[PDB]
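Visitor: First the structure, which I've put down as structure tokens, then a few questions once you've had a look.
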Amino acid sequence: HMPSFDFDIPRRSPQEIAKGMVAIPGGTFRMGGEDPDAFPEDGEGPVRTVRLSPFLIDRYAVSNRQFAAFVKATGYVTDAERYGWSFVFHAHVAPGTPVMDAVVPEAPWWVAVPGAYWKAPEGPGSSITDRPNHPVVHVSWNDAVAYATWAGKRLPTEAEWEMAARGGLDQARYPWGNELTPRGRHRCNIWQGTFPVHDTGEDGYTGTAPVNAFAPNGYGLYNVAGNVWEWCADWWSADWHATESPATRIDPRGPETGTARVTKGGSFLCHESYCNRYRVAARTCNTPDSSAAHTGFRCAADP
Amino acid sequence: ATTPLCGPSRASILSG
Ligand SMILES: *[C@@H](O)c1ccccc1N
Ligand SMILES: [Ag+]
Ligand SMILES: [Ca+2]
Ligand SMILES: [Ca+2]
Ligand SMILES: [Cl-]
């Protein structure tokens, strides 16, 4: 990918770049999933051994406070601001807020809201004054790449994201193990209740949670499962990674062309009865200028 | 009925 920016890239030292990041050593892991209930179109399989070079990855998704500093330093205008609207979950749109008649096919719970963007996540009249440490949302893939490049970083590949999110466990269902609420404790922010009609908030949150909520995984990463979907570098496909080759098994970058970029990790909206996509092997995509109230990102870096 | 949707795209709402 060859992005274009209207800000210069500042000089930063290795020590500055690595703050808040964990060093993932080079090695192999078992990527992918073989859950019999996975949707075939998602291409969770095959399970395969992948070798990665050492890399750094953020412990936390990028926060509102951090994105605000980027915007203050650069004047960056996000895709949602340029388009003038973004997607908000229906239950979070205050009555009377102007909304578009737009229809996401098959997903009527998504509302296109004029004026919804990272600083006003539910549209005009909303703010992030009480959410400085929540993940920034309404950021597109382009916005994420712009932030990451300004920060001296990049987006993780899907394989880097998944190795870090798995946290040293071999083929577990979730970042922490195989049980969703071990010891009766919520470990991530997803939906409870009856999707899309009623979220009970059993895990404490019916929207985003702070980026440091819940226990970390074994590598010290927080909210890799749930909270917000996270952009990765790769173009999406369901089958590029079914090939067994060095390109798909050593530092794999995904297909060279595509239409949508990969997102990992699930969000506060995911639920077993609908998508079941908060398992660590799960994956979906979105087009790169798209934005939504449940999608953000974390950065990676070469040491 | 079809694959569940978690990523709502700007392109998806264009239809005439
Ligand atoms: C249709 O196939 C459908 C609808 C809602 C949730 C799951 C699935 N598979
Ligand atoms: Ag989901
Ligand atoms: Ca929740
Ligand atoms: Ca996540
Ligand atoms: Cl906060």
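The first residue you see is number 1, and the count goes up from there.
Recorded method for this deposit: X-ray crystallography, 1.4 Å.
Quick reminder: no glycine exception, Cβ is built from N, Cα and C everywhere.
Below are the features listed in Swiss-Prot for this protein:
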BINDING   A:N189, A:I190, A:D203, A:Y205  Ca(2+) 1 binding site
BINDING   A:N223, A:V224, A:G226, A:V228  Ca(2+) 2 binding site
BINDING   A:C270, A:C275  Cu(+) binding site
MUTAGEN   A:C270 to S (Swiss-Prot position 269)  Abolished formylglycine-generating enzyme activity and ability to bind Cu(+)
MUTAGEN   A:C275 to S (Swiss-Prot position 274)  Abolished formylglycine-generating enzyme activity and ability to bind Cu(+)
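Just tell me what is around each of these and how deep it sits.
Guide: A 10 Å cutoff on Cβ-Cβ distances gives A:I190 (Ca(2+) 1 binding site) a total of 25 other Cβ atoms nearby, all chains included.
The secondary structure of A:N223 (Ca(2+) 2 binding site), as reduced to three states from DSSP, is coil rather than helix or strand. When Cβ atoms from all protein chains are considered, those within 10 Å of A:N223 (Ca(2+) 2 binding site) total 32, not counting its own.
Less than 8 angstroms from the CB of A:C275 (mutagenesis position) sit A:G266, each of them six or more residues away in the same chain.
Counted within 10 Å of its Cβ, the other Cβ atoms near A:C270 (mutagenesis position) come to 26, all protein chains included.
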Visitor: For A:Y205 (Ca(2+) 1 binding site), write down the residues of its own chain that are at least 6 apart in sequence and whose Cβ falls under 8 Å from its Cβ; none is a fine answer.
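Guide: Listed in sequence order: A:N189, A:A213, A:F268.
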Visitor: Taking the recorded Ca(2+) 2 site as A:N223, A:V224, A:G226, A:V228, identify the other residues of that chain whose CB atom sits within 8 Å of the mean position of the site's CB atoms, giving them in sequence order.
Guide: A:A61, A:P135, A:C188, A:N189, A:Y222, A:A225, A:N227, A:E230, A:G265, A:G266, A:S267
Visitor: Check each of A:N189, A:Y205, A:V224, A:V228, A:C270, A:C275 (the recorded positions) against chain B and write down, in sequence order, those whose C-beta lies under 8 A from a C-beta there; write 'none' if there are none.
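Guide: Among the recorded positions A:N189, A:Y205, A:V224, A:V228, A:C270, A:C275, the ones whose Cβ sits under 8 Å from a Cβ of chain B are A:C270, A:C275.
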Visitor: Roughly how many Å lie between the Cα atoms of A:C270 (mutagenesis position) and A:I190 (Ca(2+) 1 binding site), rounded to a whole value?
Guide: 5
